[PDB]
Amino acid sequence: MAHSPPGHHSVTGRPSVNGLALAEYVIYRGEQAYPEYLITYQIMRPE
Amino acid sequence: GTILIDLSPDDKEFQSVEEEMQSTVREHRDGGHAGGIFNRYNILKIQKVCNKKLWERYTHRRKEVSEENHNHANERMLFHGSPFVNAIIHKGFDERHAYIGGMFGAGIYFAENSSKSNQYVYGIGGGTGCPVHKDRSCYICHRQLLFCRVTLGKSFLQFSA
Ligand SMILES: O=c1cc(-c2cccc(O)c2)oc2cc(O)ccc12
Ligand SMILES: [Zn+2]
């Protein structure tokens, strides 16, 4: 498991081409996330 | 010591979480290859994950990052989808849950788009799809995502193509 950019705690990937894609984030310590909700779901076939 | 508490769909907490899930769906450049063809979900259940050990571990680290960054933990709620969600809720995030091949390094990935995390529920690039039908667009089998509280701190800004 890799390391944070020196002096930072995480990385943000901001898509620059698809202007509708929201951000993605990477952390490098498991202690920096807490899994609060468990969502069970199906995808729905479009009409 | 994880216990899971079902939220009732009348609960304002349930609706809020469902809204953050349904409103952050988008179209994907792969035409649905990895995650399926869809515009919305049928939410079957939402459960609050309570684990004390894990929570104290989260907030102790939160306080550290906070103090290293002008008392700003930079806390978000973000999506995470993988085949290992049952381990995560019992034992916590760790190196097993990292994406070695990832664009921004070998760490734990998270999405603002629920539909992006959905692409990883059955593995990298959808793997071989649902276990019962081998179908990446299966409309029958139950899928599972996490909505997680994440400490970002000072975050390195990396624009991506
Ligand atoms: O939720 C995700 C899970 C994972 C993932 C990938 C590999 C292994 C794994 O256990 C999770 O990758 C992502 C990548 C992204 O750019 C955005 C979200 C995810
Ligand atoms: Zn299936």
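Using Swiss-Prot numbers, chain B covers 952-1112, in order.
Note: Cβ is positioned from N, Cα and C throughout, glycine not excepted.
As annotated by Swiss-Prot, Zn(2+) binding site applies to B:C1081, B:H1084, B:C1089, B:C1092. Around B:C1092 (Zn(2+) binding site), the same-chain residues at least 6 positions away in sequence with a Cβ under 8 Å from its Cβ are B:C1081, B:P1082, B:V1083, B:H1084, B:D1086.
Around B:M1054 (mutagenesis position), the C-beta neighbours below 8 angstroms that are at least 6 residues distant in the chain are B:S1111. DSSP assigns B:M1054 (mutagenesis position) to coil, not to a helix or a strand. A mutagenesis experiment is reported in Swiss-Prot for this position, B:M1054 to V, and the note states: Loss of activity.
With a threshold of 8 Å between Cβ atoms, the recorded positions B:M1054, B:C1081, B:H1084 that neighbour chain A are B:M1054.
In this structure, B:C1089, B:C1092 are the recorded positions from B:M1054, B:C1089, B:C1092 whose C-beta falls under 6 Å of some atom of ligand 2. Less than 8 angstroms from the CB of B:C1089 (Zn(2+) binding site) sit B:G987, B:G1080, B:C1081, B:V1083, each of them six or more residues away in the same chain.
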